[PDB]
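Below: one structure, written as structure tokens.
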Number of protein chains: 4
Amino acid sequence: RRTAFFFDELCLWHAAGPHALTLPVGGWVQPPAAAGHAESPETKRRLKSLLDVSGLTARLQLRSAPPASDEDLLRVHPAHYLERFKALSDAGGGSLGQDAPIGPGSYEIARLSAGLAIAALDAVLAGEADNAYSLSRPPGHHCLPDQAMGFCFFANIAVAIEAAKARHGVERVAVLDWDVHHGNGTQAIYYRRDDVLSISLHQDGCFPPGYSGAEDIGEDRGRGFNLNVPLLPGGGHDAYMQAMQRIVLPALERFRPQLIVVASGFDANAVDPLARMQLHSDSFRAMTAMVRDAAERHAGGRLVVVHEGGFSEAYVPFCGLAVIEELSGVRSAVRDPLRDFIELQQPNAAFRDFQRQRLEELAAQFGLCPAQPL
Amino acid sequence: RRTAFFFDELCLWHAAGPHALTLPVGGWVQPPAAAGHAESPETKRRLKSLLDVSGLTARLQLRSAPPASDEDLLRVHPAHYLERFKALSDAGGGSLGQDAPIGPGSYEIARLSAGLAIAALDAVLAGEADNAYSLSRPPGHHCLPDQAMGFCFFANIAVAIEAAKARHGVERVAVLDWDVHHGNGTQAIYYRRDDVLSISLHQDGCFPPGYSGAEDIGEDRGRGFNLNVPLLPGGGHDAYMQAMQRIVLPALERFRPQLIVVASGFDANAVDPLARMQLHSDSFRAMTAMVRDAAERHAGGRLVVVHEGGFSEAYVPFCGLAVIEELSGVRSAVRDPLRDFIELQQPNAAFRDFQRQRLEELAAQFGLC
Amino acid sequence: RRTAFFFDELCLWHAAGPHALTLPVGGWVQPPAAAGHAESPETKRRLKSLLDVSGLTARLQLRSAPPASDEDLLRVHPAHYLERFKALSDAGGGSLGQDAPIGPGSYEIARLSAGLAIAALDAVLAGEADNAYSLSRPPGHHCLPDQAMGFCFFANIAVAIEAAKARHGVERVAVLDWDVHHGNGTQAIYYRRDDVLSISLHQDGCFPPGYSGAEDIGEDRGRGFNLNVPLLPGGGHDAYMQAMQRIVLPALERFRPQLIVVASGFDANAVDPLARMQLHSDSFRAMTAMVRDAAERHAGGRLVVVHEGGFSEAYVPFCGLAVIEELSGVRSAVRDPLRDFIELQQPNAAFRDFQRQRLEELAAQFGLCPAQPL
Amino acid sequence: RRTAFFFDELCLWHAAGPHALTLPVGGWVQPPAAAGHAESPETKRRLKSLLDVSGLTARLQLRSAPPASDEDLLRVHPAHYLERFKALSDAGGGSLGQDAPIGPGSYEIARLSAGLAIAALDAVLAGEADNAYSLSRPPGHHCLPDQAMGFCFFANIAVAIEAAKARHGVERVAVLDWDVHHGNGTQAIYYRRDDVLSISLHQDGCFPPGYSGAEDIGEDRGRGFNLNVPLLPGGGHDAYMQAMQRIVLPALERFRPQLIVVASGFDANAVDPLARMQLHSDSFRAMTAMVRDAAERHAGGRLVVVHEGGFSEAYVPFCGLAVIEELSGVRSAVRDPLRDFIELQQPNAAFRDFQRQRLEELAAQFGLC
Ligand SMILES: [K+]
Ligand SMILES: [K+]
Ligand SMILES: [K+]
Ligand SMILES: [K+]
Ligand SMILES: [K+]
Ligand SMILES: [K+]
Ligand SMILES: [K+]
Ligand SMILES: [K+]
Ligand SMILES: [Zn+2]
Ligand SMILES: [Zn+2]
Ligand SMILES: [Zn+2]
Ligand SMILES: [Zn+2]
């Protein structure tokens, strides 16, 4: 297949002020001697490097894009949010919102991240590639129209969708968000809309803290077009496969997407500090295969994967590689050195059965019929 | 209370070859730009820093200790193991076992780590302090007598207990291991002994990978004096409180320890990369209060906490501080900034009930119902 | 001897926003993947750690101090500077001046750094120790009353001296500044004063860039009580010894200090990125011995060494250790692993002779008589 | 101009054991919390990043190359040296020589580094490009045929030249080494050869420590075809411009090279920890312009620049970018933020005159007056 890889080196240069993991430094939180801010470029840089030495980058359609225009940004964000962000960015950086720290030139880099998402959807809708992967940093799926949060400063996917509707007139877009945290920004923006189906798989109560959201299925015109699957902390491969089979694929069947966008965070991986799930790289590969198959059946193959979270520098690269291998249909020589180990750590039969029963009940609560793909 | 804090700066100088998290650099694992090895000194360094900035250090009895002697080390490890270890340490470093990488001078630092645990048990048994905390790096609880593993190179706790028995004649010691991984080293060494009650709370199947171990309760003379509590991945405060109340405290009540040693890893904390559990600093505070209460009821208050794992640089310091506050009975001005956040992320009622039912069934299997 | 070591762990927690070495990140300067800001705590932390494993810390009078009061700070700085700094500090950090970046809680840490300097002078004047070393971070010697610069936010030494005059009534204080950069703050503050002799040895034109300053000997009441020795870039051990013998010791002889304060930066060391000089740890040891001897002859031994610059994490600890060994009269087992190597790199005879002749001429320009110590 | 840029991502994955700057971690040198080894990949990584963000990459001919063959390597190094190197690389790493530490897989990466230099010379000799830049890590110019040193494990330039001579029959090659340290490897290999003019500009006595070398002009057949210019520590733009104008360009004029290779270290830059010189990005720009002009006058424009040292993560990228701009004749939007600062810090008139006089005396000693 022809997979477009949207990347820009400048996205790897965004960096907020001092933070111990996610905690802003100051008060009782000592400055890290080595690491720094959780939303680090290193994870994304190590993904890019691995894609290069694996030979996969050479088999992709490597592309950049112009930064998002104010016009594109103003579809979702107000001008005063843009001016504030810009002011803080030009001032040297600071705090923009709830866990939304920025540095100098963060405005420009945020615009570029959104621009990559816009271009990726565009390329796939124009027929310039069968599918695409956008290595967007900073990420977007937590950002509300007037509030930065969770290290997201623009609602990247929303911005790209609004631009895609204005340029191409696409009527039905499915957004599957498998970042381990709740896609609250996407949910809120499209909550009363039936032209975008927003699905989030997330760790129950992880981020935003305490939010599960199963009963939040959208409202009025959007009722049934938002679906939250709050997975129990500690779940892994089987929990996600069962979620994909019992909820996601049936929701997609009913919706008939013309384009599928995946908010692909890799923070459900088994060594991530910011969640408690147990996925391995083959979990991501299998989720991508299922969504690629869905895109081929409904949307003429039109699939865009946008990079969101993932904070294990060691392991995120293997997970991202697996997704890109699956999009492109090229298998590299890279073997995941943690895969066998993570297999042994998975929930036991009793726990897996408990989670399976909860997903069966959730599928029934959503009114989803267990048919197969066609 | 008089709390002894055993520490040596030189423990913070042990450093392996290049690793990304726990993956040795080589093949497809790129060298890290910044971090380096999983068992970094920075977690233990940041705890000590927080203890000093909080002022708690001024209220502790600060102590150090000589390195462990060969005599002490030879109560558990063979001469050839020491030789092999020292040769590799002198050679610039390498891999002494499975997930057991060492740097130059790692032998001498491992001896210092073990000596601190020996000295801390001795201090408490001699009445120099009511209780103690040993900042022992590298850790010990995975180390077998002739096999390093899981970043452990000597069986620190075992060596300390064997030394304490030789020195003081202590008859009953309980070891509570709340490091999130299974205390396989301690379990193996004392598996057929009834003078040492070994209890491990651990994430089911985490490390060693795939091992749960509820069925392994000891053998012959030690039958009933080993207890594994394999907790479901994803559990947090309630799971550990229920494990403590239904299993640990009743087990300790029955054994009547003369001394309690805690293998205190902090890797059950909610942001640790090496496990999937959801503890906060107050969970560690409460587990310390509970075991301190056990020690006061059976052991004349004689409790030693030996630092084991914990790989969140950001959060381990707050968990360690909570333990030391509870040991000393002194509350600093430090407030855990993640505490309220982690409370909100805890397992829901259904998951809590599921885990509770499993612990009830397990306590009945152990005959503690 | 009884050497007081003024230290607080909290001084090692100060950390500005993102900087590649000294360059603020943004524009063309990529965020460092590992290091971070030049004014890093690591150098000072590695000094403390080395003092501990060497056994030297156990032989010192280890002390902390309260933070500097507003009253102490207001002797040199205006209230509006304090309020601005505080505001920026409470806002999360930012830029306070010319190469003066701050983080959150920097105000509190800056106050503590000044407080350590105040307490060190006080302890030595009170007779509580023969001499003292203050591990002050952030440093002070570049900071003007109303302008932060060169990573200095309060004029630490000036603040401590003004407090010492108010508390103890000390009449003559010599400040020897062997940090490799020009002590511009101390110079400016005491420029028309004869109660403080300010001497700076620095790399000619290094920082502030282009400033040599040999002709700037003080004015009116202060004329002859400021001395700048601009050493040629590339100089090392011999250049500093000749400066000490031909300029510093004679200036001290004439001045008759009641207290000597050393602004001890270690950035003249041979591997420092922020200067081009070639000192080794025995250079610092010899400078300390000469100033300790001067303090014993004039000032009843009253000597305070205040830590200023030094940005080689590998080597600064060895240089600081040498100074503290010399103050205390305790020789540790630590041997400097670069000492022999740095010896071989020193300027050749021709270059050493060129520098010596320039220093002879400068001594004559200052009207300094080449007598010996008595 | 058509500028070939030879690069491989995998060169940025070579990483030694723990070092503080150039000091091996062990004894009194504490492990770094953050940095690690002097010869870090981050300087070369940041140059490549800056080349991409500046857009200059789009105007270069991007190339890679196979690793050097044994045949190519054996033109300079013995089989046993390769064996010893590969055994130590396979063993997890260690010390292959003096100031020559290696990690796991370092052998394969060193071969790739050498192959890039071979390919870059070949490309320019074949007319595939007018000139070339090789981002060869690890570096080469200190490496002797049977002794690694100064973080160099193969003599990259020597291997490339020997390969170029075997492949193309090139008769006269000039090597200009403006790395701040002495190009001892190149000098030794070609010391008695007149087919290779080796010139080193270096800080007097820096590395190897204590070596100046003005008197060492080659021997027998090579007498006059080695030139050392030992510059006083502390010099900057003017010292290097005067060295180029009075010594390098007249030497090149006399030799009439058919190809010019530059061993381009950037460690003469004003903020480098491993030397005491005061160059800025425009000094490197001007040295490149001057040698490019030499190459156009004698060598049909055939110039290859091989990356050597440079240990300022912050500043080397701007110096490297300046060289590549000058090679390609394309000026990016990147502005060197230290440029004006470093201008102000330059030696004063008296020091400049002192150095100028020494270079005049040296040029007369070489017979270039
Ligand atoms: K999600
Ligand atoms: K919707
Ligand atoms: K355990
Ligand atoms: K037992
Ligand atoms: K100075
Ligand atoms: K003065
Ligand atoms: K050179
Ligand atoms: K030659
Ligand atoms: Zn996430
Ligand atoms: Zn553990
Ligand atoms: Zn300085
Ligand atoms: Zn060099």
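Numbers in chain A come straight from Swiss-Prot, and the residues shown are 3-376, in order.
Technique stated in the header: X-ray crystallography, 2.0 Å.
Using the three backbone atoms N, Cα and C, a Cβ is placed for every residue, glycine included.
According to Swiss-Prot:
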ACT_SITE  A:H144  active site, proton donor/acceptor
BINDING   A:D181, A:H183, A:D269  Zn(2+) binding site
MUTAGEN   A:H143 to A  Loss of enzymatic activity against both acetylated and trifluoroacetylated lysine substrates
MUTAGEN   A:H144 to A  Loss of enzymatic activity against both acetylated and trifluoroacetylated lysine substrates
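On the structure: features taken from Swiss-Prot.
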| residue | record | contacts (Cβ under 8 Å, 6+ apart) |
| --- | --- | --- |
| A:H143 | mutagenesis position | A:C154, A:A157, A:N158, A:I159, A:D179, A:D181, A:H183, A:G185, A:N186, A:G187, A:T188, A:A265, A:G267, A:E310 |
| A:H144 | mutagenesis position | A:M151, A:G152, A:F153, A:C154, A:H183, A:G185, A:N186, A:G187, A:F209 |
| A:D269 | Zn(2+) binding site | A:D181, A:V182, A:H183, A:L276, A:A277, A:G311, A:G312, A:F313, A:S314 |
**Message:** Can you tell me how many other Cβ atoms are located within 10 Å of the Cβ belonging to A:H183 (Zn(2+) binding site)?
**Reply:** 26
**Prompt:** Taking the centroid of the Cβ atoms of A:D181, A:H183, A:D269 as the Zn(2+) site, which other residues of that chain lie with their Cβ within 8 Å of it, listed in sequence order?
**Reply:** A:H143, A:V182, A:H204, A:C208, A:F209, A:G267, A:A270, A:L276, A:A277, A:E310, A:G311, A:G312
**Message:** Through the lens of DSSP with three states only, how would you label A:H144 (mutagenesis position)?
**Reply:** coil
**Message:** Quick check: in three-state DSSP terms, what is A:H183 (Zn(2+) binding site)?
**Reply:** coil
**Complete:** CB < 6 Å to ligand 8, subset of recorded positions A:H144, A:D181, A:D269, seq order -> none
**Asked** What is the number of other Cβ atoms found within 10 Å of the Cβ of A:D181 (Zn(2+) binding site)?
**Response** 27
**Request:** With the Cβ under 6 Å from ligand 9 as the test, give me the qualifying entries from the recorded positions A:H143, A:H144, A:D269.
**Result:** A:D269
**Request:** Indicate whether A:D269 (Zn(2+) binding site) is helix, strand or coil by DSSP.
**Result:** coil
